[PDB]
Amino acid sequence: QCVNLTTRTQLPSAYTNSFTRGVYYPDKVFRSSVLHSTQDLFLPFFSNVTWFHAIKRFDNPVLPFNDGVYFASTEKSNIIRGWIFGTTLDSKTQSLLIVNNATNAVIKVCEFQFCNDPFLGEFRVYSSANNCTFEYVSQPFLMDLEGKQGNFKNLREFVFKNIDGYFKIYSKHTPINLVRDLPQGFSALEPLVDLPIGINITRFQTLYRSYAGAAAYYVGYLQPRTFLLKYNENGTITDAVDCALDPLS
Amino acid sequence: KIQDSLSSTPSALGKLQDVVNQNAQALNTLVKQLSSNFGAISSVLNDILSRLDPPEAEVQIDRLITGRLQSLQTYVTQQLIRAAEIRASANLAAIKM
Amino acid sequence: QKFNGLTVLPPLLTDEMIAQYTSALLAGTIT
Amino acid sequence: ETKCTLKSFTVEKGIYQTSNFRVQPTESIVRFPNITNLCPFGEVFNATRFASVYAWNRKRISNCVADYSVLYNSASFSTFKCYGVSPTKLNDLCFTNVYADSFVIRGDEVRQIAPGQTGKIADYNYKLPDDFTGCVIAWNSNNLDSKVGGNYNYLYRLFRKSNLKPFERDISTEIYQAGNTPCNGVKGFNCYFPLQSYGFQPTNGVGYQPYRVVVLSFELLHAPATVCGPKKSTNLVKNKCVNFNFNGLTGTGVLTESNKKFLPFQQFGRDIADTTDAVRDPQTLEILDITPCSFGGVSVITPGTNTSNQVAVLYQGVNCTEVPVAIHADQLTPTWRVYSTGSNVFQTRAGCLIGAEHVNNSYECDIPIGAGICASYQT
Amino acid sequence: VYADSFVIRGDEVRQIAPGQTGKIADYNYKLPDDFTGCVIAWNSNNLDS
Ligand SMILES: *[C@@H]1O[C@H](CO)[C@@H](O[C@@H]2O[C@H](CO)[C@@H](O[C@H]3O[C@H](CO)[C@@H](O)[C@H](O)[C@@H]3O)[C@H](O)[C@H]2NC(C)=O)[C@H](O)[C@H]1NC(C)=O
Ligand SMILES: *[C@@H]1O[C@H](CO)[C@@H](O[C@@H]2O[C@H](CO)[C@@H](O[C@H]3O[C@H](CO)[C@@H](O)[C@H](O)[C@@H]3O)[C@H](O)[C@H]2NC(C)=O)[C@H](O)[C@H]1NC(C)=O
Ligand SMILES: *[C@@H]1O[C@H](CO)[C@@H](O[C@@H]2O[C@H](CO)[C@@H](O[C@H]3O[C@H](CO)[C@@H](O)[C@H](O)[C@@H]3O)[C@H](O)[C@H]2NC(C)=O)[C@H](O)[C@H]1NC(C)=O
Ligand SMILES: *[C@@H]1O[C@H](CO)[C@@H](O[C@@H]2O[C@H](CO)[C@@H](O)[C@H](O)[C@H]2NC(C)=O)[C@H](O)[C@H]1NC(C)=O
Ligand SMILES: *[C@@H]1O[C@H](CO)[C@@H](O[C@@H]2O[C@H](CO)[C@@H](O)[C@H](O)[C@H]2NC(C)=O)[C@H](O)[C@H]1NC(C)=O
Ligand SMILES: *[C@@H]1O[C@H](CO)[C@@H](O[C@@H]2O[C@H](CO)[C@@H](O)[C@H](O)[C@H]2NC(C)=O)[C@H](O)[C@H]1NC(C)=O
Ligand SMILES: *[C@@H]1O[C@H](CO)[C@@H](O)[C@H](O)[C@H]1NC(C)=O
Ligand SMILES: *[C@@H]1O[C@H](CO)[C@@H](O)[C@H](O)[C@H]1NC(C)=O
Ligand SMILES: *[C@@H]1O[C@H](CO)[C@@H](O)[C@H](O)[C@H]1NC(C)=O
Ligand SMILES: *[C@@H]1O[C@H](CO)[C@@H](O)[C@H](O)[C@H]1NC(C)=O
Ligand SMILES: *[C@@H]1O[C@H](CO)[C@@H](O)[C@H](O)[C@H]1NC(C)=O
């Protein structure tokens, strides 16, 4: 099933500043009261991250993964549903699929024939699933956070890396109460799962299953750099400073 | 006045604070040096012992032995130089006394 | 530090005895 | 000890350092996860038909118990070269994730399977990473996969614009424009199909024969490993320094109830020296700390050798409530132990002095010990 | 000069080197870790088959 609707609905693409976001737990090691430094792919702070907002009707744009992509979500009622992965997206080359449908999240990597305008309401994301090499099912990932009834908005930061054939996912939940901008503060990400894709992916798109709600995201471009992490005495990240933002850093 | 001045600023006792800090920093780096690979496949001897058969295990240990021995020599030489300056200051203090 | 074989040793002259030296010196001077 | 250290048969009056003292471990403790089902390594090694080298299959194996001895002892394998791993300690050591990569190649390209080499399949459809760890297993299978008319289901990728990433798998069949002019359709002049077909027949000689290969891509000990061999678990004991074993973490030290809170993806706690400092039991979800049990230096206090041969002993930095536990039942680095007889014992800030008598008369410091205490050989 | 003579398979020749692992090596014939000397080997099928 596919219906191709209208156009890209103008250009709401703007810019916003990423104050202190874009860091995940680098490794599966517990450390305390140590200012550890890691040299790997992370989002720099104050990065001129691309901004979008679902102010109606809207579409999902196609963006690269040069040295991978940091993704963040400012969401309510869990509009976010996953992402689209691929390099050619025309079933000539293998592209990966993630959809968090009503039952649970399912991840499937095949030579999918992605539709020109994938939207949900309906599972209209692809027309063909010809040749497959991976298929996985689990329990749904829509873990709504504490407080309930959406008193504070949900921040669900995300990192998706493709290193030497390994696809890594990290996750975090935290409530936010800033109306439009990035909440001032620090956070990190819990690693979730490593995925064996081994396929060349250059560009992504998003899902946004459709239904009186609004939500916006950021795009951060992950880059290989050095960052200093301030672990507390409990083993959770409490502050961070760039090694390559300004002379003071 | 002297008691008041000594009770006020901390920049006066830098001479002794540095004597403490240099030793602390050097020994701290000496500890840190145990985490490096020195060209091996692991920084933990137990792992290199547990993995591999007896012959190759020792070969990787040698790389580790050479690196750690070099680190020890560097630390000892720096300590020897530091001790000489501490003794030069001690002779000056004795003459002043 | 101590767990890897890095051990610190105590000085021979304790601080109380060093204080005894300095007190004796200045008392002898002033008297 | 003093004479042997001085490498001479006369010893002058003074305090002499000798070999360090360290408490030896008493018993062995091994703690592996108590999963029981066997890993279906037969389902990969004896699988009916593998995929082509251009489309090599990847299977994940977990939640089971393996046995690599039956693989190393099998003479069928022609080449068995391992990287940072040995089959001897495989039924012991643990594994984060076990992934079986299965494919078929020609005998000449077997050398290309190792990381770092190059070739028509190495640079095009299967390359191992620069820092690859694992072990590759290969052996001829002509009698298993060859047909008199020719086996044509096996193909490899011949032309690509740029070399692939590690473990990359390219399935696209785009026609390669070997010529400068663009082309389309099924084929064209100087426009080859990217895949090239093999001609395996029983008449071929060695080197050109098909070699069935199976590879593992495991990673070790930087994650909460889940699979390892049939090594059986024992019980744990506390407050005694022993050579424990948690999921292949060989070590030695006294284990005590810790208080740190590992995240579910965290299994190990590391110190400044990048050494493990706390451990979680792979059978119950509590967390324990590891400390190296008591050790220290030994110094021997003696007067002039010609004057006498009686000596005392001092342990630097050792609280001598331990040395009663340092009974000569288990192993100890210093063999001599008769001096712990007792009532000739005294405690200093510098350690515990054993074999000397404490008095109140003060004298000039003859032999300096530490913290203001001085010993002397006197009537 | 001590001459140790014995016959094995073609594929198990690799085990004759010191420090090697295999059935023959582990069960009946291992050379010392610091072995000095050397082995001489050749096929003898047309003599002992
Ligand atoms: C969300 O996506 C899921 C995967 O994309 C999808 O899972 C699908 O579940 C159905 C029913 O469980 C499966 O259909 C088969 O179910 C059993 C499995 O043994 C068979 O006996 C049946 O005869 C039937 O063939 C689908 O196979 C499975 N999808 C895939 C790709 O395997 C969920 O249903 C989706 N949820 C919603 C609400 O759309
Ligand atoms: C590290 O985690 C610790 C446990 O989660 C946490 O300790 C907790 O600290 C709070 C406040 O610091 C305590 O709450 C009580 O604190 C004092 C008593 O010390 C009372 O006057 C307060 O009114 C309040 O009742 C918790 O009792 C305490 N819990 C535990 C188990 O220690 C630390 O604060 C955390 N440290 C960091 C740097 O994040
Ligand atoms: C993963 O997919 C990428 C996208 O296809 C691919 O990058 C592409 O590489 C080809 C060949 O290297 C380029 O083709 C052009 O190459 C040179 C420039 O170096 C031109 O002069 C030629 O005329 C030719 O048109 C593509 O331009 C390039 N595309 C992009 C978006 O980068 C990667 O190489 C793939 N990764 C691997 C490991 O194969
Ligand atoms: C997706 O949108 C495209 C618009 O580019 C639609 O393509 C046209 O489809 C009609 C048939 O309904 C053809 O007559 C046109 O020639 C097509 N245009 C082009 C440029 O190919 C397409 O129909 C839409 N998808 C679906 C499922 O309707
Ligand atoms: C990808 O899918 C295509 C479509 O089915 C496969 O092409 C078929 O392959 C079979 C088996 O070789 C042939 O019998 C068919 O004739 C092919 N279809 C066509 C239209 O030619 C292809 O094999 C698949 N590729 C992989 C790697 O699985
Ligand atoms: C040497 O060790 C003993 C015991 O191992 C220490 O004695 C402890 O002293 C504290 C404080 O006086 C008491 O709370 C403990 O109960 C004592 N232990 C026992 C087993 O009774 C002794 O203090 C240590 N020496 C030094 C210099 O610290
Ligand atoms: C971000 O980029 C936009 C245009 O790309 C520019 O207008 C804006 O000033 C930039 N902001 C920062 C903080 O660099
Ligand atoms: C494959 O089968 C043979 C006999 O059928 C058996 O000896 C061998 O052990 C099997 N492979 C594995 C990995 O067990
Ligand atoms: C190990 O055994 C205990 C009791 O025998 C059981 O409670 C536990 O679940 C077992 N471990 C696992 C990982 O299932
Ligand atoms: C030790 O005593 C002997 C006599 O018993 C004497 O010959 C020797 O010189 C003495 N050693 C020293 C160093 O004085
Ligand atoms: C030294 O004198 C004290 C009295 O203050 C006494 O308790 C102690 O036993 C004396 N020392 C010895 C070795 O008897």
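Heads up, chain B uses Swiss-Prot numbers, so what you see runs 933-1029.
Each residue, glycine too, has its Cβ placed from N, Cα and C.
Quoted from Swiss-Prot, the note on natural variant B:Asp950 to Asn is: In strain: Delta/B.1.617.2, Mu/B.1.621. Here the residue is the original one, while Swiss-Prot reports the natural variant B:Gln954 to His with the comment In strain: Omicron/BA.1, Omicron/BA.2, Omicron/BA.2.12.1, Omicron/BA.2.75, Omicron/BA.4, Omicron/BA.5, Omicron/BQ.1.1, Omicron/XBB.1.5, Omicron/EG.5.1. Quoting Swiss-Prot on the natural variant B:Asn969 to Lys: In strain: Omicron/BA.1, Omicron/BA.2, Omicron/BA.2.12.1, Omicron/BA.2.75, Omicron/BA.4, Omicron/BA.5, Omicron/BQ.1.1, Omicron/XBB.1.5, Omicron/EG.5.1. Among the natural variants that Swiss-Prot reports, B:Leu981 to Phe is described with the note: In strain: Omicron/BA.1. Looking at Swiss-Prot, you'll find the natural variant B:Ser982 to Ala noted as follows: In strain: Alpha/B.1.1.7.
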Measuring Cα to Cα, how far is B:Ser982 (variant position) from B:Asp950 (variant position) in Å?
43
B:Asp950, B:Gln954, B:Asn969 screened against B:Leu981 (variant position), Cα within 10 Å - retained variant positions:
none
Per residue, counting other C-beta atoms within 10 angstroms of the C-beta, which of the variant positions B:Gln954, B:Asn969, B:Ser982 reaches the highest number?
B:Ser982
Judged by the number of other CB atoms within 10 angstroms, which among B:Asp950, B:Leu981 is the least packed of the variant positions?
B:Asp950
Is any of the variant positions B:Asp950, B:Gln954, B:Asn969 near chain D, in the sense of a CB under 8 A from one of its CBs, and if so which?
none
Whole-number Å distance between the CA of B:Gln954 (variant position) and the CA of B:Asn969 (variant position)?
26
Work out the three-state DSSP category of B:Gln954 (variant position).
helix
Between B:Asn969 (variant position) and B:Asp950 (variant position), how many Å separate their Cα atoms?
31
Would you identify the secondary structure of B:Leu981 (variant position) according to DSSP, in three states?
helix
